[PDB]
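Remarks on the structure that follows.
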Amino acid sequence: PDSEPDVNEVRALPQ
Amino acid sequence: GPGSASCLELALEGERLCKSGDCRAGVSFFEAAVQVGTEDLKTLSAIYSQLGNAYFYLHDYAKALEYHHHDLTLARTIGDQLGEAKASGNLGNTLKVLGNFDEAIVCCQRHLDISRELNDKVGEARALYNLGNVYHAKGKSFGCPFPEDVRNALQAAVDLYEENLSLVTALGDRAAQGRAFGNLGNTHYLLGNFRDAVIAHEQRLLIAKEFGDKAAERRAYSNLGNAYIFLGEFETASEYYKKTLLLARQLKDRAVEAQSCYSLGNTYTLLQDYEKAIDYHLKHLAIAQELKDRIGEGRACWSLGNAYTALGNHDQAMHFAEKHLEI
């Protein structure tokens, strides 16, 4: 059984 | 002063480098950026979140947990509802990998709840996929791959993935769909809903073929192969297993060549063509020699000897046995 990747939240860099 | 400027610049090189397949350097730039230090707390927190994600991808879950926990705390400090929900999700996914299932659940739930309060449907779908993964890992982890907590965890993952699919359909997120179809398929599998496993894995196939995600594509043929075996339809599994073996060749992945080789080797054991297992398990012992998984060479020798004992070559089977006796 080959699963699917986890998917983390990205919190990009603010200007 | 001049630092709150070199911090953000140093972060961007960290950021850029991680989208480019080198987080091992981007971390150093994230770490550099932290040394220098800014005084915008949302900016530092965002760096912590990316340090966390970069260490996640690099398989330092320990330091990943530590950084997402920092970003979460800052979010609560600052009162950034949205930061807190993302850090909760990332904590959740990190804890899930560490096998802190119970806390994984609370963190992903905190992510979902805030996402809903904010009427953030993108966050809600992502939080739903995370929560599903926790329940799915919780149930997968129990025992060998009885307890009613297993069934209940897996069932809970089915509902969560179906809720997620429904949201990412509405949002047009084809890639999110494929991921939910795969985990949903594998969850149905472990529950013994093989007819439903096929249905989901066929959707993952279609979406992987669509994106040209050739790793996912073989992933689904294999998963499809698993489900037909347990369905008792061994000839379809053979059909699906071969297809996986081909995509392994072009991918130049001598590993999944072997896993596909041994498995369609084992599949025709149920179909009496002991040669296909022979011809495969020898490719198994060969590539496993290449990767020092010769352990399986004994598994191949144990299966090859037992195909032989049903089918002559008793002296070759004893030699396989003699090598299997090696450990």
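Along the chain as shown, residues are numbered 1 onward.
So how was this one determined? The header says X-ray crystallography, 2.6 Å.
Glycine residues also receive a Cβ, built from the backbone N, Cα and C atoms like all the rest.
Per Swiss-Prot, the features are:
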- B:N186 to F (Swiss-Prot position 210): Nearly abolishes interaction with NUMA1 (MUTAGEN)
- B:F230 to E (Swiss-Prot position 254): Abolishes interaction with INSC (MUTAGEN)
- B:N266 to E (Swiss-Prot position 290): Abolishes interaction with INSC (MUTAGEN)
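Here the features listed in Swiss-Prot are painted onto the structure.
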residue	record	Cβ contacts under 8 Å, 6 or more apart
B:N186	mutagenesis position	B:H136, B:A197, B:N223
B:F230	mutagenesis position	B:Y189, B:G192, B:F194
B:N266	mutagenesis position	B:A277, B:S303
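Of the deposited chain, 7 residues are missing between B:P145 and B:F146, and the straight-line Cα distance between those two residues is 12 Å. Proximity to chain A, taken as a Cβ less than 8 Å from one of its Cβ atoms, holds for B:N186 among the mutagenesis positions B:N186, B:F230, B:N266. DSSP gives B:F230 (mutagenesis position) a helix state.
A helical conformation is recorded for B:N186 (mutagenesis position) in the three-state DSSP classification.
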